[PDB]
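Note sheet for the following structure.
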Amino acid sequence: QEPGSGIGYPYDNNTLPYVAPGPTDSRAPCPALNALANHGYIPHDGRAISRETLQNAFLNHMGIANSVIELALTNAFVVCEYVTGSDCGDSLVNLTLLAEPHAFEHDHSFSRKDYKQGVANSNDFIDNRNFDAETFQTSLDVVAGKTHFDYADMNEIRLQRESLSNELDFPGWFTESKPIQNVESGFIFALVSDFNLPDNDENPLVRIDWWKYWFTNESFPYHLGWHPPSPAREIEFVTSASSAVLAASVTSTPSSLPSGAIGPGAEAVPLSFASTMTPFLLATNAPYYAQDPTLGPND
Ligand code: HEM
Ligand SMILES: *[C@@H]1O[C@H](CO)[C@@H](O[C@@H]2O[C@H](CO)[C@@H](O[C@@H]3O[C@H](CO)[C@@H](O)[C@H](O)[C@@H]3O)[C@H](O)[C@H]2NC(C)=O)[C@H](O)[C@H]1NC(C)=O
Ligand SMILES: *[C@@H]1O[C@H](CO)[C@@H](O[C@@H]2O[C@H](CO)[C@@H](O)[C@H](O)[C@H]2NC(C)=O)[C@H](O)[C@H]1NC(C)=O
Ligand SMILES: *[C@H]1O[C@H](CO)[C@@H](O)[C@H](O)[C@@H]1O[C@H]1O[C@H](CO)[C@@H](O)[C@H](O)[C@@H]1O
Ligand SMILES: *[C@@H]1O[C@H](CO)[C@@H](O)[C@H](O)[C@H]1NC(C)=O
Ligand SMILES: *[C@H]1O[C@H](CO)[C@@H](O)[C@H](O)[C@@H]1O
Ligand SMILES: *[C@H]1O[C@H](CO)[C@@H](O)[C@H](O)[C@@H]1O
Ligand SMILES: *[C@H]1O[C@H](CO)[C@@H](O)[C@H](O)[C@@H]1O
Ligand SMILES: *[C@H]1O[C@H](CO)[C@@H](O)[C@H](O)[C@@H]1O
Ligand SMILES: *[C@H]1O[C@H](CO)[C@@H](O)[C@H](O)[C@@H]1O
Ligand SMILES: *[C@H]1O[C@H](CO)[C@@H](O)[C@H](O)[C@@H]1O
Ligand SMILES: *[C@H]1O[C@H](CO)[C@@H](O)[C@H](O)[C@@H]1O
Ligand SMILES: *[C@H]1O[C@H](CO)[C@@H](O)[C@H](O)[C@@H]1O
Ligand SMILES: *[C@H]1O[C@H](CO)[C@@H](O)[C@H](O)[C@@H]1O
Ligand SMILES: [Br-]
Ligand SMILES: [Br-]
Ligand SMILES: [Br-]
Ligand SMILES: [Mn+2]
């Protein structure tokens with residue numbers, strides 16, 4: 001928000017306003033990076049981004065400590081080298097390359113379509129990067145009529161997304177990605193669980209309106225009482241939440257789940273790509289921004 005507005009105070013004492021991305025700006029498949037870039041906490045054009053810029057942006061503006069993004073930084077740079085064909089040093093070329101499929105970006109996302117979702121021909125691909133309202137609605141519908149949800153609910157959401165994706169994706173495309181997805185499940189708990197409840201740290205419940213605002217608007221739900229977690233969330237919280245989601249008993253089982261969907265997931269690890277492997281072409285769509293309504297500088 002506008003620095004003088006004091007909307008972030010006393011959690012964030014140095015805010016910057018929301019500015020919609022323009023057609024030439026680079027955006028990510030990540031709702032967090034996109035929100036940061038929309039505020040200029042990382043470059044508004046989404047290009048030439050250092051590790052420290054990301055670290056400071058997450059820590060100072062979203063209450064996410066360095067430990068939370070350690071692997072994510074490593075993997076961002078692995079993907080940058082893979083896509084561009086050379087080492088990216090400490091300047092991530094852009095955000096858009098992070099939507100390279102079957103890499104850091106993955107199938108069965110909560111709010112994005114898959115790279116080959118619903119395509120008639122094997123060579124076709126679609127926008128697996130920008131926010132997709134319909135896809136996100138398939139996630140929200142699992143918790144329809146509710147204001148909050150718990151670990152077991154999140155487990156049901158990711159299962160619904162896996163089932164839909166396995167059914168809709170071009171045959172042979174679908175590839176399950178429980179370890180990366182469920183770090184992101186833990187990220188959702190870390191950012192938008194309800195810290196106003198007494199047992200938040202031990203038993204976090206996602207506030208659905210906060211989650212919807214963040215994902216749909218790619219800006220921060222201050223108007224709904226949200227603020228950056230204080231103290232900043234650490235990696236322990238995230239991976240514990242990840243484990244808890246996958247540990248939670250399944251009471252409704254969708255059909256067409258891939259093998260071993262239900263049960264513990266592997267620890268997320270650094271990505272690696274063979275030098276002989278050429279990257280898949282990136283979707284070229286202009287960056288998404290909220291238009292129903294469009295957002296003001298304080299939104
Ligand atoms: C340098 C740090 C980060 C990088 C490079 C990064 C990268 C990515 C990428 C490539 C995806 C796409 C995966 C897919 O859904 O197919 C993604 C998704 C996601 N990211 Fe980030 N991320 C970072 C930090 C964070 C943080 C700190 C949060 C919140 C605390 C966050 C929240 C999410 C969520 C919730 C998704 C899933 C979106 C969906 O499934 O629709 N990210 N991220
Ligand atoms: C973010 O950065 C990525 C990585 O550099 C950009 O994707 C790449 O964009 C270039 C164009 O600048 C594409 O190069 C073209 O490739 C075709 C076919 O290989 C060739 O005939 C053209 O002469 C040109 O070299 C490249 O394919 C593409 N990489 C991938 C894997 O899709 C991306 O455009 C950047 N996005 C933004 C919004 O900045
Ligand atoms: C995206 O942000 C906009 C702007 O903050 C939200 O619009 C507001 O919605 C609330 C209800 O929750 C109203 O009190 C305000 O009057 C709205 N303002 C405008 C301009 O409409 C919008 O709800 C957010 N989107 C989501 C899905 O959370
Ligand atoms: C992205 O741009 C490419 C050309 O630069 C197209 O060939 C791709 O099909 C893809 O097109 C989509 O996104 C662009 C934004 O650059 C739109 O202009 C198109 O209408 C399309 O949605
Ligand atoms: C914001 O400023 C107030 C008043 O000086 C201070 O008490 C608070 O610690 C600051 N918040 C942060 C995150 O530094
Ligand atoms: C989240 O983190 C837990 C613990 O590392 C994993 O089991 C899960 O698969 C996801 O990566
Ligand atoms: C989540 O999982 C990691 C291992 O993946 C632990 O290091 C952490 O303490 C938390 O349980
Ligand atoms: C790891 O940490 C999470 C979040 O604090 C808990 O919910 C979980 O039970 C485990 O202790
Ligand atoms: C990972 O961690 C979670 C939360 O502590 C457990 O519920 C799960 O069984 C696994 O050990
Ligand atoms: C975990 O527990 C639930 C009940 O909470 C069962 O429905 C499920 O089959 C699993 O054993
Ligand atoms: C078991 O409980 C889950 C949520 O924990 C529901 O989504 C499901 O329909 C069943 O009642
Ligand atoms: C739905 O069905 C699966 C397997 O049939 C169970 O693992 C799950 O607990 C739920 O009952
Ligand atoms: C229980 O919930 C699952 C996952 O959301 C559905 O696939 C199933 O139809 C039932 O409603
Ligand atoms: C987004 O842009 C629209 C213009 O259509 C305004 O009406 C709105 O206030 C917001 O700034
Ligand atoms: Br670029
Ligand atoms: Br489809
Ligand atoms: Br796994
Ligand atoms: Mn995806």
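Residue positions begin at 1 at the first shown residue.
We read in the header that X-ray crystallography, 1.8 Å was used to get this structure.
Every residue, even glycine, has its Cβ placed from backbone N, Cα and C.
Features reported for this protein in Swiss-Prot:
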- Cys30 to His (Swiss-Prot position 50): Retains most of the chlorination, peroxidation, epoxidation, and catalase activities (MUTAGEN)
- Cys30: heme binding site (BINDING)
- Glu105, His106, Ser109: Mn(2+) binding site (BINDING)
- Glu184: active site (ACT_SITE)
(request) Starting from the Cβ centroid of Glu105, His106, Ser109, which together make up the recorded Mn(2+) site, report each further residue of the same chain whose Cβ lies within 8 Å of that point, ordered by sequence. (result) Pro29, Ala99, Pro101, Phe104, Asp107, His108, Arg112, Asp114, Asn128, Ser177, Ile180, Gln181
(request) Give the distance between the Cα atoms of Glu105 (Mn(2+) binding site) and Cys30 (mutagenesis position), rounded to the nearest whole Å. (result) 9
(message) In whole Å, how far does the CA atom of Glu184 (active site) lie from that of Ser109 (Mn(2+) binding site)?
(response) 10
(request) Quick one: pull the CA-CA distance for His106 (Mn(2+) binding site) versus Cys30 (mutagenesis position), whole Å only. (result) 11
(request) Looking only at C-alpha atoms, tell me how far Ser109 (Mn(2+) binding site) is from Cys30 (mutagenesis position), rounded to the nearest Å. (result) 10
(request) Tell me the Cβ contacts of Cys30 (mutagenesis position) under 8 Å, same chain only and six or more apart in sequence, or just say none. (result) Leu95, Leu98
